Amino acid sequence: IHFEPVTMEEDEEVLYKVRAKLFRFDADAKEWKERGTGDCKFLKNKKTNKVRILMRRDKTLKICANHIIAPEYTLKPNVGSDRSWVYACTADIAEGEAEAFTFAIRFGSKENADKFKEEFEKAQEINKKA
Amino acid sequence: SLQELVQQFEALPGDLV
Amino acid sequence: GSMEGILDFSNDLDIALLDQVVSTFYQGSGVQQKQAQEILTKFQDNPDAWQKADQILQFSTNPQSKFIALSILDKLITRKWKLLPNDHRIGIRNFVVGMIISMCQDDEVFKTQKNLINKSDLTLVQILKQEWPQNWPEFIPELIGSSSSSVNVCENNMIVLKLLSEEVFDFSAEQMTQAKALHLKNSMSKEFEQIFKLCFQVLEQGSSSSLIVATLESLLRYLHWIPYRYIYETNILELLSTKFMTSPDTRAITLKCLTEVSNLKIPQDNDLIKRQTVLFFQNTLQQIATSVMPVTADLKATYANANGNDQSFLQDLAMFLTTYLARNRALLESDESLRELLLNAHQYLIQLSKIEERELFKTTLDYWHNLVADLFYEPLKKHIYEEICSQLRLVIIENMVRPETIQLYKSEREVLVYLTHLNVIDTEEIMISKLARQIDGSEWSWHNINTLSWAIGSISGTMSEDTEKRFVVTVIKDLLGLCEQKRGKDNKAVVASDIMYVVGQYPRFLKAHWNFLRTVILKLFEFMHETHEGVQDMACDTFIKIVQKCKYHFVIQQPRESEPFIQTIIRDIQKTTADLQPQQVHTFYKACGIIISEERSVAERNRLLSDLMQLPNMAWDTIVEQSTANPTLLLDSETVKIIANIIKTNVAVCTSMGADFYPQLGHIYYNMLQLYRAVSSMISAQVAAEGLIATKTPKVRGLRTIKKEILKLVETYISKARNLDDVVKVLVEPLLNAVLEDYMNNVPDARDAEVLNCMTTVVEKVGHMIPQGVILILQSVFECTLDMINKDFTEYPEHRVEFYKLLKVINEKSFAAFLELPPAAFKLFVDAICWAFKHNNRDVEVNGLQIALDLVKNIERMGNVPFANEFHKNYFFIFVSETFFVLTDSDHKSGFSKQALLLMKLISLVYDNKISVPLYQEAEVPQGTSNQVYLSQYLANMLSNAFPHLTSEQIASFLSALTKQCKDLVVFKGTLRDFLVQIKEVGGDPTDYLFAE
Amino acid sequence: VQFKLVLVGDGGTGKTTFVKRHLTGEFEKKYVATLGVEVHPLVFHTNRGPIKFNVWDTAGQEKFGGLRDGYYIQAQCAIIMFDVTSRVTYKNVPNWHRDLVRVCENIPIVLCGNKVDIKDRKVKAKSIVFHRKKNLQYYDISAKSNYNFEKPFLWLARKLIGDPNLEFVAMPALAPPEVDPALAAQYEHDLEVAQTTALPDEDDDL
Ligand SMILES: Nc1nc2c(ncn2[C@@H]2O[C@H](COP(=O)(O)OP(=O)(O)NP(=O)(O)O)[C@@H](O)[C@H]2O)c(=O)[nH]1
Ligand SMILES: [Mg+2]
């Protein structure tokens, strides 16, 4: 007898993932301002093979960074850190419409920062090949 | 059962396998 | 500038323009809202706005605007009521009373504008505080009379009485003078007989619940102060505990009332009071079992569902049960007919204790502590609660939190220890059962095995040693089996950590079974090579935890061993720690230092120390030779890091060995201070070559770390040293030469605040032995540090705190150092103390006031000598007026008590004739005038200019009382508080300062 | 679908810093006292959809109080803030609560003890009991370390929506654009300053 019983990230691959602290430079006040702390991910779209940075804040999971790892971006060190990278971004859409930012990203150790730059450059080659 | 205990405690794998 | 029309008082107030601004502020958004906000603040703060308040209340259609109008009116009643012509006072009263009457008539308004009506009620209560009953004797009689005419008026009168009771009894302490509070309290006490009749009649006869609830809400306030006879010599308990517990409208407030009833002051030897106390508890639990939920109900699930007000009700039920049972449960323990009631009340608490809600659990846990403690000491009680305590054991065990929360764990442990003593057999059975269900997988999870391990570990020391042995063995065997059962590093890591946590909690067991203790330690060493996240930290933390409690068994030669185990540890130390991070190596060395300190044979202790420090001393000797050869080698990040880790290792071992560390300190001391100078030069050179930004670079930050760890090492030893002669003769001279000038001659951004901290410790322990050294410390750090911190309250926060800690200890231990200061520098010392008064930073404020106090004491101890006489002439009235300034400015309320104490000391000096010279200039007042007369004259002028709205009579009475009371700190503080109230208004009563007779 | 939230408490307790942290992720170290009130929309993404809080960040210093309890009219939830390093700020919690519930007689309220990141805690856990009889939710929080910084809004969200299982979820992450010399020299300039300005809090773990 039959008895009847009672994020827009799905199409992507995770190349790299590291916990970091993201800063944005406020040129008016000439000071850095935190933008978020959490997992920074390199996500490769399976339909386009191009990679982006997606970073979310812990707990609230709100996006504090979303932009392509452009081949033209360049990671420069910060004067007061051996575990951070500074670079300008021309179109980040974490706060709505695209906008330009001077970002700084800090990690737990120099090696994680060096590894980040390693992956950051691998990802650039991928966005180059397409 | 004291010697049993140290015996079994020694078998606790330091490499977790 | 369009909405800014209302700010122009030349023209009549355009109500319509007001309602636009108000609407734009509350319902608008963005810039228009922000601009409306500024306009409303400016309009509200106009000292004439109250005059245009009568217009708004009559002709405005916007309830928000009328609310704002009453706020403007409230500011006026509170602060300038007595300054007005008597005409306005009567007028304001009239159209507030009338406005409330009219709103209560329109049932449409009475229900739609509860906010506006409550605000008007509160405004009426402010008038009462000014005018009642001396200028309004008929208020209460006319209130009771008007109540009978309209249900809406009667209900609102209950709101007025509620607010009045709150303003007089609950929130008067700091808002009125003592005399005015007592006046209003007595006034309400007189006329409460008739207030209560009205309240009791409504509760017995009334039908509309809105009026019932409002009457019960006022009753809640009355119970805070009314005599107990109004509750026990009437039928009101019967109504609360039966009638009003049935309807959910009145249930919440009734339950809160009965909670306060359980706190009333009652005879305690009358047997009919005890019956009535039993009776209303019996009725309340009955209504709950029949109208709300039975004692079997799952309150955990009810609370989680969060339907309606269930959560607040279960919270209030927990408060009611715990409050009543903490005070009255004895009334239920002897009568056999009250046993079911006693255990049902506690069974409700059991069910309440299962709710997932941290703060609610803490409330019930506090009661359980109250209970099990009483069952531990009180004869013939524990058998009553056998089944309750059995359930409680499982509840505590299943909700055990992580020990590292810290406060909640200690509370849980305390209750569970008591419960273990009460029935150790039942506790053992529960824990083994819980563990069996972890093994069979029916309750297995990382969270559940951790919770159980914490619970098992929390009861160590409660069982007999023989029972504990058998229990511990069973637990470890089972846990070991659970680990073998599981697969994967993650699972095996959780169980391994829990195994090690438990063993660390049973040192009595470890101390009696060396073979086992050895196996544990050696197994921890194996875990120190495992890289899985958390393992190494767990291994090191368990190592030092076991050592702290079993150290004696590592220093002795255990039977069947060739050497004390400490020697074995030091041998393989390189291999043991090879895979650990630096911070973990330091913990390991610190643990060894704990053991070595147990060796009291000096020659052997020093040898163990030498062997332990072998690796860091060899690394040290090497880089000391390399450093001196090529100073640029210190620019190598790796060399700087090696150096810092060597010093940190010495700090770690010194932290646990204290005085015993001296021989190792002597091995490195002189080369360490040379290193300090060398890195100091490099820091200075980098700042010269790259600017202040260099202080942010990793290079320089690494160099300053070396300096800071050297200072920390020296501070650590001196703070614990036993031979102070050696500290003085060997350590201090080189230390001061190495650090003081470097600090003085670096730019502010390169000065290490740790230098001040290190110096504070030197002065603390050997200050009395190096007076010339203390002088050298002040010269090198006083003026240059003061100039860093006397421009604002923000910059250099670390230097700020250490600066005043250092001055404090010098003022205590070597006051002579300040007597040698030139007069210009001693003036800066005084300026610095007063500067500390003005900080809101508690660290600075508290020390500034203590320095001032100790400084006055130091001067007083000197007697009638020139320096003391000159000090009072120069700085007495500076300290009096600076203390008065922060006392009265409303921005330093956190320091009232210490400000009051300092002020009382200053005043007491004059009225004890401790100041031998006149504090005045002989041309300022006639000769022979006492300092008493002059002090009172100076203060009167000071307060008259600082608070010109006070009458001379107020000032004169305040000072006469403050002076007479300078030997009674509690009364003295009351008079200051009364003064702080009076300066906030106009026309304060000068007789208030006679409150203390 | 927006709720008015009033945020009250003594001056210096961290109300504005707490809100700023939620609005931009920034941690402001300066104490710039709020004047009257500052309204800030704040949106969270939940499994029940987005919820908007209109946060009325009010002033705690009396001389900057503005409309005082006039800011509370028609509020639907509230947060009372104090500073666990300042006993006086906890002493004043009953005063803030009094003035709040006289206007808002039945709203969910969270009591927050801020600044638990500081070692020298002055208001001990066991002293904090005021919330029990007043049926407030209590949380230890730190705007500096983000300890429990989301709990006040999650709890209020659940109370306002009537769903105890409501959860914060990850907002959707749209694909970013794959994007001039006319602006080059202006970025290389702004980037030169950014490199030579040290990142704050370099001793922090992360
Ligand atoms: N250590 C620490 N400091 C904090 C924390 N939160 C805020 N602060 C600091 O406390 C000070 C006051 O911050 P603020 O937000 O302006 O307080 P406020 O309650 O808004 N003051 P007001 O009522 O006058 O507007 C600031 O310096 C801030 O950096 C915290 O969580 N931890
Ligand atoms: Mg603010």
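Numbers in chain D come straight from Swiss-Prot, and the residues shown are 9-187, 190-216, in order.
So how was this one determined? The header says X-ray crystallography, 2.4 Å.
Backbone N, Cα and C define each Cβ position, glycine as well.
According to Swiss-Prot:
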- D:18-25, D:36-42, D:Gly68, D:122-125, D:150-152: GTP binding site (BINDING)
- D:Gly19 to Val: Blocks DNA replication; when associated with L-69 (MUTAGEN)
- D:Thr24 to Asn: Has low binding affinity for GTP and GDP. Decreases nuclear import of proteins and RNA. Stabilizes the interaction with RCC1. No effect on nuclear location during interphase. Loss of activity in triggering microtubule assembly at mitotic chromosomes (MUTAGEN)
- D:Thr24 to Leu: Has low binding affinity for GTP and GDP. Almost completely abolishes interaction with BIRC5 (MUTAGEN)
- D:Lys37 to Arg: Decreased acetylation (MUTAGEN)
- D:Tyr39 to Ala: Abolishes steric hindrance that traps the essential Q-69 in an unreactive position, and causes slow GTP hydrolysis in wild-type. Loss of one hydrogen bond with the gamma phosphate group of bound GTP (MUTAGEN)
- D:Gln69 to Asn: Unable to hydrolyze GTP. Increases binding to BIRC5 and promotes exaggerated spindle formation (MUTAGEN)
- D:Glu70 to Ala: Strongly decreases the relase of bound GDP (MUTAGEN)
- D:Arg76 to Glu: Probable loss of interaction with NUTF2. Loss of transport to the nucleus (MUTAGEN)
- D:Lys134 to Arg: Loss of normal mitotic chromosome segregation and formation of sister chromatid bridges (MUTAGEN)
- D:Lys134 to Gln: Loss of normal mitotic chromosome segregation and defective mitotic spindle orientation (MUTAGEN)
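Annotated features taken from Swiss-Prot, shown on the structure.
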residue  : record               : Cβ contacts under 8 Å, 6 or more apart
D:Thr21  : GTP binding site     : D:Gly68, D:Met89, D:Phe90, D:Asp91, D:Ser94, D:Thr97, D:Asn122, D:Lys123
D:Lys37  : mutagenesis position : D:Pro210
D:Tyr39  : mutagenesis position : D:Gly20
D:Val40  : GTP binding site     : D:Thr24
D:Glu70  : mutagenesis position : none
D:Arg76  : mutagenesis position : D:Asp107
D:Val124 : GTP binding site     : D:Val92, D:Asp148, D:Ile149, D:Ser150, D:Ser153, D:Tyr155
D:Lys134 : mutagenesis position : none
D:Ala151 : GTP binding site     : D:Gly22, D:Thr25, D:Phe26, D:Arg29, D:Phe35, D:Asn122, D:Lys123, D:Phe157
What are the sequence-distant neighbours of D:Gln69 (mutagenesis position), meaning same chain, six or more residues apart, C-beta distance under 8 angstroms?
D:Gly19, D:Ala41
Gap validation: 2 unmodelled residues, flanks D:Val187 and D:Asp190. CA-CA distance in Å?
10
Of D:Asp18, D:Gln69, D:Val124, which recorded positions come close to ligand 1, meaning Cβ under 6 Å from one of its atoms?
D:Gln69
So if I draw a 10 Å sphere around the Cβ of D:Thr24 (mutagenesis position), how many other Cβ atoms end up inside it?
23
Excluding near sequence neighbours, so keeping only residues 6 or more apart in the same chain, what lies with its CB under 8 A of D:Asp18 (GTP binding site)?
D:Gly68, D:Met89, D:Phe90, D:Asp91, D:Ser94, D:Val96, D:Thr97, D:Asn100, D:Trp104
Please check each of the recorded positions D:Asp18, D:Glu70, D:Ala151 and report the ones with a CB atom less than 6 Å from an atom of ligand 2, ordered along the sequence.
none
Listed recorded positions (D:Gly19, D:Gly68), ranked by Cβ neighbours within 10 Å, top entry:
D:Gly68
With a CB cutoff of 8 A to chain C, go through the recorded positions D:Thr24, D:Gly68, D:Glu70, D:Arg76, D:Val124, D:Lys134 and name the hits, or write none.
D:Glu70, D:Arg76, D:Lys134
Near chain A by Cβ (under 8 Å): which of the recorded positions D:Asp18, D:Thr21, D:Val40, D:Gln69, D:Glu70, D:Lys134?
none
If you run the three-state DSSP split on D:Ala151 (GTP binding site), which class comes out?
coil
Using DSSP reduced to three states, classify D:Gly19 (mutagenesis position) as helix, strand or coil.
coil
